[PDB]
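What follows is a short report on a single structure.
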Amino acid sequence: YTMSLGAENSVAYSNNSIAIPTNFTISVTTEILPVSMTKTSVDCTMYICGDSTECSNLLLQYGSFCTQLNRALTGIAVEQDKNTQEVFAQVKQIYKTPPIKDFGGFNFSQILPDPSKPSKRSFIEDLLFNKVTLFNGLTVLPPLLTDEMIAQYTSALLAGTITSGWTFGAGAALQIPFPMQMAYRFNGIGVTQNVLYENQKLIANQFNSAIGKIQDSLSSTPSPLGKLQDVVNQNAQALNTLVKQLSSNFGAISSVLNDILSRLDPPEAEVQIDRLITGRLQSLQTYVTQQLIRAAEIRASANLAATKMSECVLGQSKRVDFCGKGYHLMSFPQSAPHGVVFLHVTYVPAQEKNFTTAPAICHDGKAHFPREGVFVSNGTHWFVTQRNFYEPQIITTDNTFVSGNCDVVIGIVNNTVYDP
Amino acid sequence: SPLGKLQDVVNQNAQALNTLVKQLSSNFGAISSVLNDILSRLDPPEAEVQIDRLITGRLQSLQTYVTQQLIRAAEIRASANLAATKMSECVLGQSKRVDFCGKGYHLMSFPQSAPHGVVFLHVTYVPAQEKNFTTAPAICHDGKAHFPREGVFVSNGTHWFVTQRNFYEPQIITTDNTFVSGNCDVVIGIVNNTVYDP
Amino acid sequence: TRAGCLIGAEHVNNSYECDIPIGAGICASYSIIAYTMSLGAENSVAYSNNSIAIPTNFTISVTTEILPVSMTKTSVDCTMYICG
Amino acid sequence: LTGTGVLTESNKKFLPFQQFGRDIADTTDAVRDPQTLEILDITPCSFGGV
Ligand SMILES: *[C@@H]1O[C@H](CO)[C@@H](O)[C@H](O)[C@H]1NC(C)=O
Ligand SMILES: *[C@@H]1O[C@H](CO)[C@@H](O)[C@H](O)[C@H]1NC(C)=O
Ligand SMILES: *[C@@H]1O[C@H](CO)[C@@H](O)[C@H](O)[C@H]1NC(C)=O
Ligand SMILES: *[C@@H]1O[C@H](CO)[C@@H](O)[C@H](O)[C@H]1NC(C)=O
Ligand SMILES: *[C@@H]1O[C@H](CO)[C@@H](O)[C@H](O)[C@H]1NC(C)=O
Ligand SMILES: *[C@@H]1O[C@H](CO)[C@@H](O)[C@H](O)[C@H]1NC(C)=O
Ligand SMILES: *[C@@H]1O[C@H](CO)[C@@H](O)[C@H](O)[C@H]1NC(C)=O
Ligand SMILES: *[C@@H]1O[C@H](CO)[C@@H](O)[C@H](O)[C@H]1NC(C)=O
Ligand SMILES: *[C@@H]1O[C@H](CO)[C@@H](O)[C@H](O)[C@H]1NC(C)=O
Ligand SMILES: *[C@@H]1O[C@H](CO)[C@@H](O)[C@H](O)[C@H]1NC(C)=O
Ligand SMILES: *[C@@H]1O[C@H](CO)[C@@H](O)[C@H](O)[C@H]1NC(C)=O
Ligand SMILES: *[C@@H]1O[C@H](CO)[C@@H](O)[C@H](O)[C@H]1NC(C)=O
């Protein structure tokens, strides 16, 4: 069939009408980003020849391709180490959460490290690590940073986040009450602190429920870490195809050098060896070039991950959809086998209600405009409220400003402005 | 070692050129690496065969150099796009993005030229000389809760004040810099204090 | 070590901001000593429900950032290079 | 079948008619010694970078 783009609805647009949400949902979204790939170095001489002096003798006359490929792979490995260090090593101090976990009812025991000592990893890190499942001149160099240190870096970042907010990313960590941090973040997205201080229990419950839902999705739903799995699969496929290409004759009598030497006279035997050299060297160069392209793509992904961590973990981002669907509140990093996982805490309006609206209020022959808010209309009376939450207030000179008479504004209504 | 990136780029380009020139001096399995000797010593059929093998080797090496140059060009273009974004967002304006233009709250930026690059001097604001204080979410006065407009309530042990978050400038709590949002029986942590009315 | 073995460097129990990275968390510095790298200063913030830290002073810091913009423009005559 | 490496005792069990074994990517891993009909594990001796 022809695919359907989605639900087909028309917004109830009207000249005098507005829709304002009266309640909210705290959503937590998971984002997976590859950071680094396995560091592989291939001995060009051994792969092409396989410890045969005569093959080496003709190979050396054939160029300096071995040096080029070796330096390319070494640069790729160093770049992988740089990517990992850049993404995670953002803080200069390893912060710690206090033993007393009183965060206003917000629960973080699923993302904080646990005393059980499973490599100092939380469920989400443990779930991700469990979820992802993984000799003729090629070798794999271990990463500079072990999983334990990456987990420690993540724990330091998360502890600094909850205990200090965004201050530790812009200087020295400054302790803050968690409720105050959440209120500051609400102020950032344009909602007054009163909403949090009056709905703190609901917000904490919603956040805990969202974290539990993320844990359930990771535990049960599969195919959530496709990007890391795809990267690992591509690397494995490249290595396997390279090893298989080693077992191809490339148009000679045999694919193994020992047999060719043991059965053939030196001139045509060396000719066959040379054709094998050409085929194997070309295949190795193809592998190196594809590895370089993959390294560039992974570096782009790692730069994106570092930007996300700096702009969403160390601070609050006003960029739309950069760190989750909805008004971004906070973000939490988590380690992954070759990547990072971001839990984006966002604010989503819900339970909207229609309200009539006027650009300004004409009182005493002068026009009044809201300072920061909207003149919604109840059937009984006109009210001024904030855009992102329905908190009606009596129109007053305190929250309105005058900008002349009321004969120039299109759509102005007549109402009284209370003077206190 | 402060300009390692530019030095590294120059070194990589020089290394690629040098290895290309050296590869020109390889026989690629032929009798000689120089065409003149092959032509002057050999009959046309095998001489042309040797020439063809040199052609294959040299052309393949040139293609390898071109491919690596293309990859380096893509990486340099990514870096240049980042530099242009930094210039537009930090030199032509003030950026709220954290750590995008320096450690600390970004103030202003200055560009400077470099032999094959640009140098940004990021002027940033870094808080220092911190002090501890006792805070409260709101103030309960006259049976109603007062919240700061833009700031925080702190107490110098015995007297509550309202100041800005990023600098310690205590001020007397007043209805001018606070707003009321109902009674004081729902806020967790609220205290009792007087709100001065001017 | 997990990266192989070291000859000529002696292992120490202390941890420092290491200089020469070796692998698997082990790295060496200057006799040549090998150790597990230290991530940094290890401190705990004095978190309380009613405690804040507010700065009373500021520092204007200037930081230098280097960014490559372009590389040398090289054109190679393919025919002349290959044949001469 | 020619090769180079270190031989060691193996606990894997081969079928009677079956002489040697290959891992993924078609690389030899174990061989049965003809004289004693015994299974030997084959691993290449240590190589690497300095
Ligand atoms: C807002 O929506 C949430 C959804 O979980 C609900 O629990 C809460 O009671 C709602 N609040 C109001 C005031 O309706
Ligand atoms: C967080 O959830 C865990 C679930 O086992 C519970 O044991 C713990 O007490 C919770 N913490 C808070 C502060 O609710
Ligand atoms: C506003 O009214 C229209 C028309 O009845 C309706 O379709 C729409 O859902 C209403 N919106 C809200 C938020 O009540
Ligand atoms: C409109 O506002 C008045 C005054 O705040 C309130 O009593 C009433 O319930 C609201 N709704 C309607 C439908 O009048
Ligand atoms: C709003 O639009 C309607 C649509 O017909 C029009 O009748 C009405 O006069 C407009 N009201 C204004 C501009 O206040
Ligand atoms: C508002 O009041 C003025 C003065 O009485 C009048 O001219 C104007 O028509 C009124 N507008 C409305 C919408 O009632
Ligand atoms: C606290 O602030 C008050 C001003 O309200 C001042 O008089 C007093 O000396 C300060 N210090 C202490 C220890 O109360
Ligand atoms: C910290 O907890 C105590 C009771 O344990 C409470 O009285 C106080 O108000 C809390 N701090 C804040 C800022 O709410
Ligand atoms: C503030 O003072 C009133 C006086 O009646 C008292 O009832 C209320 O409990 C006080 N608030 C706090 C947080 O102690
Ligand atoms: C703030 O710190 C700077 C450091 O250079 C110092 O010169 C200045 O006197 C300090 N100001 C205060 C008020 O302590
Ligand atoms: C033979 O099959 C059984 C049953 O699956 C298994 O337990 C045993 O390990 C197998 N032998 C070998 C050598 O794999
Ligand atoms: C020769 O092979 C037989 C198997 O048929 C074995 O029993 C015997 O021990 C072998 N003799 C040797 C290895 O000397």
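Throughout, chain A uses Swiss-Prot numbering, with the displayed residues spanning 695-828, 855-1140 in order.
Placed from the backbone N, Cα and C atoms, the Cβ positions cover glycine too.
Record features (Swiss-Prot):
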VARIANT   A:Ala701 to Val  In strain: Beta/B.1.351, Iota/B.1.526
VARIANT   A:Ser704 to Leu  In strain: Omicron/BA.2.12.1
VARIANT   A:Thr716 to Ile  In strain: Alpha/B.1.1.7
VARIANT   A:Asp796 to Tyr  In strain: 19B/501Y, Omicron/BA.1, Omicron/BA.2, Omicron/BA.2.12.1, Omicron/BA.2.75, Omicron/BA.4, Omicron/BA.5, Omicron/BQ.1.1, Omicron/XBB.1.5, Omicron/EG.5.1
VARIANT   A:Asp950 to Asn  In strain: Delta/B.1.617.2, Mu/B.1.621
VARIANT   A:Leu981 to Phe  In strain: Omicron/BA.1
VARIANT   A:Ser982 to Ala  In strain: Alpha/B.1.1.7
VARIANT   A:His1101 to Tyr  In strain: Theta/P.3
Could you check which of the variant positions A:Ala701, A:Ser704, A:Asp796, A:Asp950, A:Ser982 is the closest Cα neighbour of A:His1101 (variant position)? A:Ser704
Give me the CA-CA distance between A:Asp950 (variant position) and A:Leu981 (variant position), in Å, as a whole number. 42
Residue among variant positions A:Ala701, A:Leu981 with least C-beta crowding, 10 angstrom cut-off: A:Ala701
Do you know offhand how many angstrom separate A:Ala701 (variant position) and A:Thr716 (variant position) by C-alpha? 24
Looking only at the variant positions A:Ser704, A:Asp796, A:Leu981, A:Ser982, A:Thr716 (variant position) has its closest CA neighbour at A:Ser704
Taking all protein chains shown into account, the Cβ-based neighbour count within 10 Å for A:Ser704 (variant position) is 5
Cβ within less than 8 Å of chain C, restricted to variant positions A:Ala701, A:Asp796, A:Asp950, A:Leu981, A:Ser982, yields A:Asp796
Is A:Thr716 (variant position) helix, strand or coil when read with DSSP? strand
For a quick check of packing: other C-beta atoms within 10 Å of the C-beta of A:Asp950 (variant position), how many? 11
Distance, A:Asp796 (variant position) to A:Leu981 (variant position) (CA atoms, angstrom): 76
Do you know offhand how many angstrom separate A:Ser704 (variant position) and A:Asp796 (variant position) by C-alpha? 46
Taking 10 A as the limit, how many CB atoms besides its own sit near the CB of A:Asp796 (variant position)? 12
